[PDB]
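A.B. asks: Shown below is the structure under consideration.
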Amino acid sequence: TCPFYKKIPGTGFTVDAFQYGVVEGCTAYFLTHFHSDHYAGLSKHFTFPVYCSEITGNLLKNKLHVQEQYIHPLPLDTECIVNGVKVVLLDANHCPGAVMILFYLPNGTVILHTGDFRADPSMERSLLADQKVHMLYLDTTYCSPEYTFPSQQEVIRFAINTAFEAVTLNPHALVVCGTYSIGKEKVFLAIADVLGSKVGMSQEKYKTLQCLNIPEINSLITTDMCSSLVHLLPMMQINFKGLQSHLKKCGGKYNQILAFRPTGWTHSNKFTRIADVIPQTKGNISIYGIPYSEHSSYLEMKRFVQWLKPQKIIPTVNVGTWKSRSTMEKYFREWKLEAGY
Ligand code: NI
């Protein structure tokens, strides 16, 4: 049974509610982005309308084999009508194709569902600037002040320099990058670009990246591992055992692996600067955990909410425990008192 924070009152609409079978009353199913906690239950057998971005649509079609007829892509930044209700899709600054959704209810209420986002001050000059929002359905993944992490630009700088230095000292080193979903592509793309290589990967992953409308992508990726010195692998394989095994496969082309695990937050953030980050090493293999986040930091979140001044906030993450809910409502009250709304 579908929970309440996935339902849009005064509409026949749900958001990211595909694991509950047929939801009573739902005339249109919205999908914010192509991550499996959110698309859970879609398949080639789904026959209700799905509304999403063009990219999320390429993925539903090609990866999950949803039929063309049930896929309704919408352009971003554009007023559209769906079963008599005005909507707009906005970029969420999460993974490719990820959107926020503005609903303009027939009674005059205005609702913002952020799906998954990384709040940014550029969002303050979207179509959000031009009117009030009564309810906000907020991604609260890191809604606690201990969640700090650097900018995406800083982390990429750190990775670029790390990889370039290591491979200039040892031309026979291989760089490996872990992945388990879409998102965070900039990590492996930035590294390959500085080394003048394409990124090599499995057929299943090449296919996924082929759906993403990335400019010049045929220039940047490939399925021929041998021609490439940046390889992608499943995140699970990013460990001393997994990498030793992979290295055996490359046929004495390489004598060293430098690998990167993009994580979200990790408690090493509570002590370390991105500049001071050190790998875990065993022999000819080093592994860096880098805090590349696609979710708001606590401060990025707080800033966006104090700017938007919503009348009511409904959290969509960390809702399962009384301690989490209580913690979050305290922070919402603080922000409101501090800013005067
Ligand atoms: Ni997500």
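We're sticking with Swiss-Prot numbering for chain A, so the shown stretch reads 700-1040, in order.
If you check the header, you will see the structure was determined by X-ray crystallography, 2.1 Å.
The backbone N, Cα and C atoms fix where each Cβ goes, and this holds for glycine too.
Checked Swiss-Prot, it gives:
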MUTAGEN   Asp838 to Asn  Impaired nuclear focus formation, reduced interaction with PIAS and increased sensitivity to cisplatin
MUTAGEN   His994 to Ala  Impaired nuclear focus formation, reduced interaction with PIAS and increased sensitivity to cisplatin
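Walk me through the surroundings of each of these features.
C.D. replies: Every protein chain considered, the tally of other Cβ atoms within 10 Å of the Cβ of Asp838 (mutagenesis position) stands at 24.
Note on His994 (mutagenesis position): other Cβ atoms within 10 Å of its Cβ, all shown chains, come to 22. In three-state terms derived from DSSP, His994 (mutagenesis position) belongs to neither a helical nor a strand segment and is classed as coil.
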A.B. asks: Measuring Cα to Cα, tell me the gap between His994 (mutagenesis position) and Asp838 (mutagenesis position) in whole angstrom.
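C.D. replies: Rounded to a whole number, the Cα-Cα distance is 8 Å.
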